[PDB]
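Worksheet: the structure to be examined is printed underneath.
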Amino acid sequence: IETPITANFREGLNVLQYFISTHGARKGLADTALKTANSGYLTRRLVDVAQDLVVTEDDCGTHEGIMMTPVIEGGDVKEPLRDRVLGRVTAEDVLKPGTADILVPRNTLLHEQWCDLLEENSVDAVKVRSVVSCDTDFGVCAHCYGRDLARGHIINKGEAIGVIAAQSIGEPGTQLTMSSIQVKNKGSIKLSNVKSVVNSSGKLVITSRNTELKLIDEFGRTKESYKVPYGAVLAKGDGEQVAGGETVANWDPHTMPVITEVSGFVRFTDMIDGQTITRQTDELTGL
Amino acid sequence: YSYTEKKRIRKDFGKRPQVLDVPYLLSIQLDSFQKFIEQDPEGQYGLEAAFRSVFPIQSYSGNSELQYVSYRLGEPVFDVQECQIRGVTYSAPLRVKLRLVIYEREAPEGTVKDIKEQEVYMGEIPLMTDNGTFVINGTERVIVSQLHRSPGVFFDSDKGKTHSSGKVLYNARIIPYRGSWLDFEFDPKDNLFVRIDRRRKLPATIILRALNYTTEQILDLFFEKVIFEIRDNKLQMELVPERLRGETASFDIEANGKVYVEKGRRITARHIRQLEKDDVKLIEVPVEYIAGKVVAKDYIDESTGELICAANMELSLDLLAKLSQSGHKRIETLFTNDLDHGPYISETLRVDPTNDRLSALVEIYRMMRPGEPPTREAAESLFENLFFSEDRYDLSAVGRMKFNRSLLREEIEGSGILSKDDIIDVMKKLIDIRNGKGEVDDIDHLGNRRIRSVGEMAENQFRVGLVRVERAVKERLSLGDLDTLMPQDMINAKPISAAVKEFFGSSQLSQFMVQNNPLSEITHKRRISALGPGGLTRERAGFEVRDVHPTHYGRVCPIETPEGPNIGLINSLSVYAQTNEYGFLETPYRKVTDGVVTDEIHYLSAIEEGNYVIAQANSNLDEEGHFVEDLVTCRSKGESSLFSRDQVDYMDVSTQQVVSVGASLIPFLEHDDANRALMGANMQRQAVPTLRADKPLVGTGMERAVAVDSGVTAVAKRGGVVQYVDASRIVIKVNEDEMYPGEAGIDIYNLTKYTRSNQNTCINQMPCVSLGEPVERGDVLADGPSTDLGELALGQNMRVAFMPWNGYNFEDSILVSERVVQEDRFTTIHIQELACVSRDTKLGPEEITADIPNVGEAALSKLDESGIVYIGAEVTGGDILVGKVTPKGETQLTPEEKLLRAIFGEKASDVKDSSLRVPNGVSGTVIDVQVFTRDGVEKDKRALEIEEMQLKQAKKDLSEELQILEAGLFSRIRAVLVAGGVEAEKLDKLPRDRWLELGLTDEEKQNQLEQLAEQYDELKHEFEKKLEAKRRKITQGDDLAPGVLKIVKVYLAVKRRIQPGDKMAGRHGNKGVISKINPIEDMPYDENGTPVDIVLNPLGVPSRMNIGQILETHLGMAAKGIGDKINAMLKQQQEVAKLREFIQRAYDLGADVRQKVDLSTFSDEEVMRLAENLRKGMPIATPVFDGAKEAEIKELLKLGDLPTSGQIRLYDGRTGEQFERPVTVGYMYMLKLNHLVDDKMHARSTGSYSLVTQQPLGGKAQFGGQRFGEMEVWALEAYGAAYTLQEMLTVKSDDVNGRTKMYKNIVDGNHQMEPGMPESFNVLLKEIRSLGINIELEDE
Amino acid sequence: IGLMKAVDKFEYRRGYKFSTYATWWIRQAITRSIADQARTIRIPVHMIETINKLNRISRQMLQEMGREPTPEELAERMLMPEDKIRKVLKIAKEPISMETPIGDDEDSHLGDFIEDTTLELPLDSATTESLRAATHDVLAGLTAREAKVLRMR
Amino acid sequence: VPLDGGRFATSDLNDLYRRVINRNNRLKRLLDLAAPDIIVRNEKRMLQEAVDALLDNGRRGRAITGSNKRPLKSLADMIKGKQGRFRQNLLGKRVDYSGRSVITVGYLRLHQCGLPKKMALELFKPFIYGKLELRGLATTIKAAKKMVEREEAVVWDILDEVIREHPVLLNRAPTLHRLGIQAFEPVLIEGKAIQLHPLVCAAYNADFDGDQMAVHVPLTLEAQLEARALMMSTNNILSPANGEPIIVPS
């Protein structure tokens, strides 16, 4: 509706300001009554899938699983490394950016003291033992599951972890029905899986889809991450250290360009009018 | 001012005047059943309309017919109170006079052969009582109104049904009152389809060929002709200029001598403008403009006789000159556009597999009755019987007015049968919506939904029963005899009575009346439910039918609905909303002409409202000139905006017309959130009536209209003077000008004493007038259960502090004081009923005796000699109420128990105890005993003492009918003999009966004396003709159940006080339970020493956003400081003149408050009765959206010498220390809801188990165990508790041989479970093996 | 089945059409099946004929009187005493169902409320194994040949 | 089974077994009379309908309704669905030694709850009979039934020794996660409402505006040690979903 409710509950609403407010007070009240059925069916379905999953071993002796990484995409840090990795078990012998410092006998419980040891150094990528990669037939082992969260140690044997999983995903289910790339902070510019070409001005332009912007500070970890398309225009280059407050990448949100790596002349060939092309000029410019 | 208002005038804080008073609230129940039951000649309603829609009926062969004459309702054989006692339906018999006319099939029209004309009885219809309920089997029921879709035609569309396109498909739909449905629809190839009764879809031309339309006529109704001419060499067509609007030129068009548009160019609107200004209608057109056209006629050659092209055929170039070679200079084709004139009919005729009428009637038979081979005459009668028969189709002129007003016709009246002009005009209007003109409807609009009340739903159920007459009469006039058959012989009464009996008692809309309030009864009758037969479903309703449409304004309240799965489907009628003659809701509006707001009131429905533009009720008014603002806020076309002063047509009548009756009783509603106003309006209907009624100090003005219109009080029919007041009877002597000139003029009111309601509460009427005071018409003589001098009083109002007290009001808990419990403020009386029925048993009849085997003599100390408890006894749990025994069989002794009888010698006789005992947890007081007895069965000594006590009352309560009658008529008897002559010592001192033998005169005074003798002959014979009719209604045997010998009904009366756990609530959606009952000396007290009654948590106020309870608290303290200054000036005995100054000063405090009350008119006797009712506090009326402002509350706090902040300084009660910050103290009006902890608490160790599954039962009445469902098993598996889970599946529930071992193991002290296989698992194994599937256990 | 009996008994020398005779056999075979079958607790055909006689006469009392007839006054028109009229009215019931929904929502049936009134109570079960052990103690204290005949008698 | 007032109440399967038998005995009557083969075909087509409606009612054609117009409950409807044996009588059950009441706020410690005395006498009833027989205060079990129902002075001193160190389970439905049923040691109060601790209200999602909770007595000796070592209220202060504490003061 075009006008707001300019009154509050201390001055009291109007009659038309009150009839408007009961549009959205029943729209949310009929939502709460009609979505506890949609979440009680999802929790019943999740119990069945994870019915007979019981920790039935101690160490299955398997190799690596999921590599962990921050969730820094789009904007700022939302999960740091101390939130995703605390409680897991390291899969392979991990070391520091200053190399040859093994912290593990290939599998330890990574508790709060080892988390502060990862806080100190510039390490921001670990490989942990996941549960999908567990090699036990008919169950998992206590090392591929990691810490029992409700107690605070390594999990025991015979603990029904599949019912704990379903009741932890289905419990908040009744609660939650409802251009330009600017660098913000002093960090380096590194492009990975890169393909590029030095453009017509003295900058760099990107000519591959699988390249993304990485922001490395003075220590060695990545803090910010941006996506840049094929044929965009970058205002700076690679391998540099540029501070924040600069719209470093730019492209047209309409145009998807076809930019060329090769420096050479271009002639008309194999495009005959009436067969593959048409003749359309811009009568305002002429070019 | 009325006399009921002059005792306690409630101070108004409203500003706007009130132009229309609140109507009779129960008008949708009484005015709807009166149409069903009264007689009407031609404007057909109710029973007379249904008798004409079945009768007259002629026979199968045609030689006889029945004819309807009239009907009449006999009087009911019992009153309303004689039906609530026996448990029978209050109803009246229906007697119908019919006539049988018989013809002869030898004579041509030999009409007069046999005529029999008599009166037939067909069923009993249940009567509606004075307040709108129905006594069905002794319980008061309410039939709820139903908001269903109105019949007629309806156009809609879907958005995203075909996902691979993203197109819009439009559908037309005809809905009758009675008969099949008929949908037209589109599909993503833009063809038109038809499904009847949601069957398979047929192409839509297959019904046009069934209506006998050839392809020449189907093409004419939907398409315009493009005529072609040939002037012997080239082609010319008559061109309309407004045809090429935005279409690409196929060739180069010209004029007579000028070129307009080149090839491949849009013919612009300039060229549409150009062609009329040269005025050229014939254009030379080439041959390539024709290759792709569609011929519109059947074209042949008249020389040979063979066709060149049939109708609806694509023309080609070699067919073109072949038409010119056939001798045609005139060729007509079909105008087809891609944009605005689509070829939807012509592309559907390609998909049609039929070609003629009889081939099309088969294709409806193969869909309607598939599998059965069709014939000619069976296929013809099926299409006629769908929509074109009076007996199997009805549009029901509500649905004919709405059918015509959707096709933009002019007629209102018509017929309930479709025609060819109705079907084709629906297909044309659907095609226009596909072309682009017009738009689709919405179901949720209140002009498309219709209300169907009790007198209509009982009339639809009476036509259903009358169809069963039309079977058995037409199967009797051919079979039965002719010269003997009377109409009473052929007419049955069982199927017609059982169609009405199955509606009042078995329908989804006939439900138990909520009877724990006067408000609960008045809002259950004004209820609008979208459920029921022909309505929605709680599962199958979407988000759209549950919302608040903008047409709900003034017709359906938006904050009166449940908050479960019934949230949008159960609605409530507004205060001023009424009903049309067709059933659509309307609303009053003040007419506004030329700026002057007139005081004539129009009732506008939902469609007619959207044309005009209507101002608000909050708009300021400059003394009958115009409004004070240039841009008055209004609402036009369904949306709000700002409009001028002469642009305004209507205005809202009141400021309450948007809300319901229960939602208009909340003061400061506009300060409450709409979430807490929905919760506060729901809990207000659950408040239990208390011991003493207490008016609210802060009210809304609408309390006096709920109490009088609920019918639970006793208002005065005629004005007069009170003569004799009892606790149970009011006798008022009528004024002389209101006395009709025949009767004695005495109105007598008998009040209902302590009676059970539906919810086992107390109904008790107490008189509120004293001896010898005048009573006007409409004055309140007796308060109801929860009224106070005619004002609705649902709860009590007590001193509330807002602070946290030591965690005892942690999260919605309430801390109550001991002084509230000692004063019995929330003490309620509950009445119960306990039936002990002794039946016929094949081993012998059971008997109601006091001689009960194996029980003490103290257990018999409450029963009488017959075995029934004394009236007045104070019983406790476990005590015997009615002693009853059954005869036993032969017991099978054990080996050990055969020895115990053979040692001490106690034999067990043929008598077994099954006496009715008091249910445990109840401690009551027996107030009534009713004994029913089958006819022929001998009555006991107490069944004779009860019927003798009823018989003395029917002699005494009938005596005072006749004795107070002659209280004013004994003066008529004597003084007429004293008229015309004085015998002042010759008549009076003698005995009274010898007064007609006085001094005798001539012929004149003996003609008077026989009228004095006929007065005695009338008065003697009028008392006996009704005395025996009651003497045979008392000693008569009763209509009991089969096998039942006698029933004893014992009524208890419990008295429940409040308790930690009892749920209390306020009017602003702030519920809670009592957590503690604190002593007086521990409660916080102010500097005067007065402690606080209830301490409420202040953290429930800001997060819930209901600021009504803060403003109601500050106004209740402002309204108590006036009652404390009156109570000071009454105990101190100042004067009646200084009490005249202060009470007048407190009555005019606002700025422009609406009422003006002047104490200069009131006498000193009237002032001292008003000031006695105002010593507890001055009641104050704060209306719904017209309330008191904070400046008017803070000015009222200065008048009572209280702080304007509303916050005083409180001291701690336990340590004596002063609290650091001042605490809000005031008077909130608190209710006691019907969720008591006496009814909720339950426990069970071992009890009864189910029959098939052998698991324990369910519910508190079954002594059942708690359900350990699926979700509680998953929590025991996540913990790891395996032995806790195994015992709840086997020995707590279902293992039969292992749960009797666990019982003895606990008595022996060995906590050890020995489990087995549950009895529910091998009930499952016998069921899969009974399906032919071998399931077994593969053992070790 | 009644039509195939009527074909066997039919004679064309009688001079009547076949539909005059076969209608008696089809109406006999159909009404015999409603009296044998169509009921759970089977009532014999002589009591069905008496029950149907009460339902045609109680409709005649509903015609003249306008009320339901009392069994004391219904007994006059039937030429039967009051005890047999009241006993024919004992058989008036049909079995209801156990799956009939006596709650207005689809959660509760009538079969969930019917109690197994058959087996035993665990107080009555534990007071028997206490009584079986008291007799083993009292009889052990008596003389062995009084205690032998007291276990045998 | 016979009901109270001279009626009977049957299963829907007895009506489905009767038309199987009636249409099967009548087929043996048509194979004896040598009926024509249209009557014998219709009888075999009628026996197929009766056997199919017994096994699965509304599956092959229109469902065979009774005399109420609602369909007869067949054999497959007793296993299949929410109201079948698998979901209503096997995975969840009604349970003895249990009750419910309205909850209100407690002064309690974290491992305690307030149980009413009229409620705890009925839940712990065979535990009292085992000590009124052992202490010589009743000579038989049916004399202890008389003393408990009388509520004599020695009953409330034996109930206080039975309840000591005996944990009890408190359940609030809906049980969305595992902390919706925890164990507490009872403290006997004289009222009708259960008194809960204010710090466990976040786990139950319970406020005192009219809510109810169920009580369950652990019977054997291994169920009284799982309630103390696995489900006690002091054992559960962290959450199993995330590692955050669940006893935050509200």
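For chain A, we keep the numbers from Swiss-Prot: what you see runs 755-932, 948-1056, in order.
Method of determination (from the header): electron microscopy, 3.4 Å.
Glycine residues also receive a Cβ, built from the backbone N, Cα and C atoms like all the rest.
Taken straight from Swiss-Prot:
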| type | residues | note |
| --- | --- | --- |
| MUTAGEN | A:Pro758 to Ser or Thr | Resistant to antibiotics salinamide A and B |
| MUTAGEN | A:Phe763 to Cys | Resistant to antibiotics salinamide A and B |
| MUTAGEN | A:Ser775 to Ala | Resistant to antibiotics salinamide A and B |
| BINDING | A:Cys814, A:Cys888, A:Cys895, A:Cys898 | Zn(2+) 2 binding site |
DSSP-derived class (H/G/I helix, E/B strand, else coil) of A:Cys814 (Zn(2+) 2 binding site): coil
Three-class DSSP secondary structure - A:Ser775 (mutagenesis position): helix
Where A:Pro758 (mutagenesis position) falls in three-state DSSP terms: coil
Fewest-neighbour residue among binding-site residues, criterion Cβ within 10 Å, set A:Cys814, A:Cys895, A:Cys898: A:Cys814
Closest of A:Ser775, A:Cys814, A:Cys888, A:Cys895, A:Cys898 to A:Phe763 (mutagenesis position), Cα positions, recorded positions only: A:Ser775
Protein Cβ atoms within 10 Å of A:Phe763 (mutagenesis position), excluding its own: 17
Cβ-based isolation winner (fewest other Cβ atoms within 10 Å) among the recorded positions A:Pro758, A:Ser775, A:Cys888: A:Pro758
Near-B candidates in A:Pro758, A:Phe763, A:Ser775, the mutagenesis positions, by Cβ under 8 Å: A:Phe763, A:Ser775
Length of the line joining the Cα atoms of A:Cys898 (Zn(2+) 2 binding site) and A:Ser775 (mutagenesis position), in Å: 52
DSSP-derived class (H/G/I helix, E/B strand, else coil) of A:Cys898 (Zn(2+) 2 binding site): helix
Distance, A:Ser775 (mutagenesis position) to A:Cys814 (Zn(2+) 2 binding site) (CA atoms, angstrom): 60
Cβ-centroid neighbours of Zn(2+) 2 site A:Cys814, A:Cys888, A:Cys895, A:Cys898, 8 Å, sequence order: A:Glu811, A:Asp813, A:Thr816, A:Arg883, A:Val885, A:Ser887, A:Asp889, A:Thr890, A:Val894, A:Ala896, A:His897, A:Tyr899
Inter-residue Cα distance where the pair is A:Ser775 (mutagenesis position) and A:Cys895 (Zn(2+) 2 binding site), in Å: 55
Separation of alpha carbons, A:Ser775 (mutagenesis position) and A:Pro758 (mutagenesis position) (Å): 11
Cα separation, A:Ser775 (mutagenesis position) to A:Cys888 (Zn(2+) 2 binding site) (Å, whole number): 54
